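Report on the structure given below.
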Amino acid sequence: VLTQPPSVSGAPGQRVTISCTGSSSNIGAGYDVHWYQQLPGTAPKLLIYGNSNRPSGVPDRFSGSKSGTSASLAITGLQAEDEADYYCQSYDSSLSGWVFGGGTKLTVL
Amino acid sequence: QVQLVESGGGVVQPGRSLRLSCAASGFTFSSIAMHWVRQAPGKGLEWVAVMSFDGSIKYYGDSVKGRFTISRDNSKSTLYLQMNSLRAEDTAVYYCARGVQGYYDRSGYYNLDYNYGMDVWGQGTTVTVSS
Amino acid sequence: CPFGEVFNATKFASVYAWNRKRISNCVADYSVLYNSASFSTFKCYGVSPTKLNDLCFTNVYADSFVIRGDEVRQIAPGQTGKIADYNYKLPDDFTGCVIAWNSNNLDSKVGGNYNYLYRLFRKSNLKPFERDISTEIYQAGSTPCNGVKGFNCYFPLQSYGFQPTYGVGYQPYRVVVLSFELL
Ligand SMILES: *[C@@H]1O[C@H](CO)[C@@H](O[C@@H]2O[C@H](CO)[C@@H](O)[C@H](O)[C@H]2NC(C)=O)[C@H](O)[C@H]1NC(C)=O
């Protein structure tokens, strides 16, 4: 799958990165990675698609990147609302699957 | 407004099966390619199945290939996921998520080996395989 | 024949006011867009390429603008966002095509190209295919603005600033969107 840090934490008002490492047969081959914010108890909501784009509803704090074999959902100035899980999703070509990530655990301090 | 309500919840035997029913209303259902994506409780999501706007192009996940099947009915605008030989590790809660309308590749070859994400997500009906 | 000027223009228009350049009743060759090796994202919906030879020279439209790199996949049907519901919205039953190519060293200034603008703030997210020109101050609920550029309320446009030191997703991609129709 797409490896992801199991637990990262941060105080309110900081900038916390969330890495998402992949191989050359996935995200590193030229397929884009997305990001979902799954609150515990509901369905995951689409946060970033195509590494930079934010739909209508998601605020201006969630910036994504993609370079080499990585990604970074940079949350700037995190409030007391966004403490959910974050999954990065590529689509690999070795097994032609839409592979997800293991899942991070972000909690405010 | 759009939503993906669904039904077909499961308390079933390890080797028998059931057929899901992921309904849809509000959006143009006949043009876009729905996905099925599950989440075993305790861990994160995992991709299961995909099918196109007609029923031609279909891919599967490596734990669920060859056993499962997926079909569309554009008279009631719903999805179905049939899961013969529901063995023990195949328990989760199952979400159906709206894909995209994509078709490209300037040689006439209509295909979707795509990049995009899954926009609007279902409610999830928990399946349970237990000895 | 008539779109050798649409794909070869010396300068493209910005996204916030793009051109609706309409080709007309000549014999159109779609074997010069198909079989082009130069393109990167050739995406044509329900009317397939190399099957629209014997169809539809019925005042075909051809839009043209320039967006950044990882912005070019906000242009599909649906796909809400910031440069697809304020700037350029195309409907959910879109027919024809979207063609876009990588302008590496044709639009990028080493100081920064600061005259490619995209809209940022607009109430009532934009209807399909509708073009704006009008630049007015935003009035986000607060005290009634009158040309202020103050706190919480300011200009609705924002320049891009392309540079050759960027990655792939920031260097500009000129987008040409084709659309067909009948009587
Ligand atoms: C202006 O447009 C034409 C048509 O797209 C370009 O001509 C083609 O360019 C490619 C790459 O150079 C060639 O392989 C084709 O043989 C050309 N076709 C024609 C019509 O001869 C042209 O390159 C563009 N302008 C310039 C001079 O770059």
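Since chain C takes its numbers from Swiss-Prot, the residues it shows come out as 336-518.
Placement of Cβ uses the backbone N, Cα and C atoms for every residue, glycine included.
Annotated features, as they stand in Swiss-Prot:
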VARIANT   C:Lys417 to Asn  In strain: Beta/B.1.351, Omicron/BA.1, Omicron/BA.2, Omicron/BA.2.12.1, Omicron/BA.2.75, Omicron/BA.4, Omicron/BA.5, Omicron/BQ.1.1, Omicron/XBB.1.5, Omicron/EG.5.1; May enhance affinity to human ACE2 receptor
VARIANT   C:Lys444 to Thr  In strain: Omicron/BQ.1.1
VARIANT   C:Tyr453 to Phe  In strain: B.1.1.298
VARIANT   C:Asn460 to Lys  In strain: Omicron/BA.2.75, Omicron/BQ.1.1, Omicron/XBB.1.5, Omicron/EG.5.1
VARIANT   C:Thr478 to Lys  In strain: Delta/B.1.617.2, Omicron/BA.1, Omicron/BA.2, Omicron/BA.2.12.1, Omicron/BA.2.75, Omicron/BA.4, Omicron/BA.5, Omicron/BQ.1.1, Omicron/XBB.1.5, Omicron/EG.5.1
VARIANT   C:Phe486 to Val  In strain: Omicron/BA.4, Omicron/BA.5, Omicron/BQ.1.1
VARIANT   C:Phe490 to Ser  In strain: Lambda/C.37, Omicron/BQ.1.1, Omicron/XBB.1.5, Omicron/EG.5.1
For this session: Please work out the number of neighbouring Cβ atoms within 10 Å of the Cβ of C:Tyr453 (variant position), leaving out its own Cβ.
Result: 21
Seminar exercise, completed: Spacing of the two Cα atoms, C:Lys444 (variant position) and C:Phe490 (variant position), in whole angstrom, works out to 24
For this session: From the variant positions C:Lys417, C:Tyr453, C:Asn460, keep only those with a C-beta under 8 angstroms from any C-beta in chain A, and list them in sequence order.
Result: C:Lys417, C:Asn460
Exercise. If you count Cβ atoms within 10 Å of each one, which of the variant positions C:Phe486, C:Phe490 comes out on top?
Worked result: C:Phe490
For this session: With C:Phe490 (variant position) as the reference Cα, tell me which of the variant positions C:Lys417, C:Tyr453, C:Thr478 is the closest one.
Result: C:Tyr453
Exercise. To the nearest whole angstrom, what is the C-alpha distance linking C:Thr478 (variant position) and C:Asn460 (variant position)?
Worked result: 22
For this session: Counting Cβ neighbours within 10 Å across all chains shown, tell me which of the variant positions C:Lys417, C:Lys444 comes out on top.
Result: C:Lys417
For this session: Provide the three-state secondary structure of C:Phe490 (variant position) computed with DSSP.
Result: coil
Seminar exercise, completed: Residues near C:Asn460 (variant position) by Cβ (under 8 Å) yet at least 6 apart in sequence within the same chain, in sequence order, are C:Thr415, C:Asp420, C:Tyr421, C:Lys424
Seminar exercise, completed: C:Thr478 (variant position), Cβ-centred 10 Å count of other Cβ atoms over all protein chains shown, is 11
For this session: Reduce the DSSP letter at C:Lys444 (variant position) to three states and note it down.
Result: coil
